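Below: one structure, written as structure tokens.
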2 protein chains.
Amino acid sequence: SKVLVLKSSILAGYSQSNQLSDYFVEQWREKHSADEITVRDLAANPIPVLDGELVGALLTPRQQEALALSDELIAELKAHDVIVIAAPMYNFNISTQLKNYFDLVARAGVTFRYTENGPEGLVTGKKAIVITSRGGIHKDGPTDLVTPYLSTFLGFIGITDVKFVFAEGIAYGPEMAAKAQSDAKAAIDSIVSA
Amino acid sequence: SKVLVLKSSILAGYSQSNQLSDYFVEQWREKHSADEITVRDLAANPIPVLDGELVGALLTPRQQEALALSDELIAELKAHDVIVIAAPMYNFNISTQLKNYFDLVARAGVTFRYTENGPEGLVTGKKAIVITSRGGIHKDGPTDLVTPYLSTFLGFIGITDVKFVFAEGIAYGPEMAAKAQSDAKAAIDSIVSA
Ligand SMILES: Cc1cc2nc3c(=O)[nH]c(=O)nc-3n(C[C@H](O)[C@H](O)[C@H](O)COP(=O)(O)O)c2cc1C
Ligand SMILES: Cc1cc2nc3c(=O)[nH]c(=O)nc-3n(C[C@H](O)[C@H](O)[C@H](O)COP(=O)(O)O)c2cc1C
């Protein structure tokens, strides 16, 4: 199998979601050694913002480049089986770095199509894992719109099989930060050894 | 009073939410002529993406400029009474243009502060109006995370008094597009003449 890892934190090597993504990779390589793993860091190698000129490209030099970057990202997504998405929460949303990727991957006739019975995703047979870190504690509450957003967006393009790994309470001190890292690594181990 | 209008569509003068924002302005000037109205188009005059270097600024030349742009935006927000936010839905989220504004307005000790009983907003006494356009029909359903996100983010910074104006079904043909424009202008008239 082929595993794609999407990093989106703006905190570099201090990132909680990056360090848990690197723990998922290390665990997958030890348990599955032949599988090919691709890491794409959307903070270190940023995707442009979807503006008026790019939504026309989906042509000028810059439209052409966005179209080809789009096509690249989509072929990469479709090439992989297991899609690991690091989704830190900033200001109640996902990171802009992740959002810009989504905005180039969502393409009519490519990653979804219109049907009589509504849009249907075209990125099929994938298993996703969301690693989502938060300062506070939102899970199953009204302030977590990241979780259902992710479900909705991934579901739209075809990715219905999504498992969530939460690391909450990071801002609450060393016992709660360690709880969040221990409970997210335990969740990660259950997925890697299922 | 002072009314701030935030445009965030990437569709320019073809924008549904821009044309309803311009209808709100025209209606407010005719009904309230002395009130000062400020329009800020976040697509025509973009706000940078929050990255690692900017989240440090909140210093390098570019950190200094982001800090001053932040301070500007926040003083502008706090200067106005009535905050009109055009929030088109792209890929189940708000526009990146709007998100980048939020990411520079949300500042600890400035637009919210930490308390014993949780964060509290510091932008007080405001009345917000969200004009939110969608191709499809999401209202009160599980695919509308934009509405509760907006409530949550605005509530966080202090803006608890939010009225939503929906323009849905834009993609459904001329009768449904006209329904959406007629029902959003009627909603706008009820707010302007309350
Ligand atoms: C710009 C910014 C905004 C934040 N917003 C929120 C938030 O809305 N809710 C929350 O619970 N924590 C918030 N946090 C804290 C992050 O969610 C927490 O630090 C998380 O570990 C980030 O993952 P990361 O280290 O992989 O970037 C924010 C942090 C940053 C830097
Ligand atoms: C990049 C892009 C993505 C879109 N995503 C969605 C969507 O997730 N859900 C929806 O119902 N409509 C969607 N639409 C349609 C817009 O919501 C609809 O055109 C709306 O009128 C946009 O407001 P605006 O004209 O002010 O930009 C999208 C349109 C664009 C351009």
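Residues 2-59, 66-201, in that order, are what chain B shows, numbered as in Swiss-Prot.
Structure determined by X-ray crystallography, 1.4 Å.
A Cβ is built for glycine as well, from the same backbone N, Cα and C atoms used for every other residue.
The DSSP secondary structure for B:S140 (FMN binding site) is strand. Close to B:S140 (FMN binding site) in the fold, though at least 6 residues off in sequence, lie B:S10, B:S16, B:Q17, B:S18, B:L21, B:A93, B:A94, B:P95, B:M96, B:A174, B:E175, B:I177, B:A187, B:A191, each with a CB less than 8 Å from its CB. The FMN binding site annotation in Swiss-Prot covers B:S10, B:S16, B:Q17, B:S18, B:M96, B:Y97, B:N98, B:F99, B:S140, B:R141, B:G142, B:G143, B:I144, B:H145.
Mapped onto three states, the DSSP output places B:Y121 (mutagenesis position) in strand. Recorded in Swiss-Prot as a mutagenesis result, B:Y121 to A carries the remark: 10-fold increase in Km for NADH. Does not significantly affect Km for methyl red and p-methyl red.
One mutagenesis experiment named in Swiss-Prot is B:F163 to A, and its note says 10-fold increase in Km for NADH. Does not significantly affect Km for methyl red and p-methyl red. In this structure, B:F163 (mutagenesis position) is part of a helix by DSSP. A sphere of 10 angstroms centred on the C-beta of B:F163 (mutagenesis position) encloses 21 other C-beta atoms.
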Worksheet item: Who sits close to B:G142 (FMN binding site): which same-chain residues at least 6 apart have their Cβ under 8 Å from its Cβ?
Response: B:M96, B:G176, B:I177, B:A178, B:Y179
Discussion item. Can you filter B:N98, B:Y121, B:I144, B:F163 (the recorded positions) down to those whose Cβ is less than 8 Å from some Cβ in chain A?
Written reply: B:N98, B:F163
Discussion item. What does the structure give for the C-alpha distance between B:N98 (FMN binding site) and B:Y121 (mutagenesis position)? Integer Å is fine.
Written reply: 32
Worksheet item: Any idea what the Cα distance is from B:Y121 (mutagenesis position) over to B:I144 (FMN binding site), rounded to a whole Å?
Response: 37
Worksheet item: Unmodelled stretch of 6 residues from B:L59 to B:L66; how many angstrom between the C-alpha atoms?
Response: 10
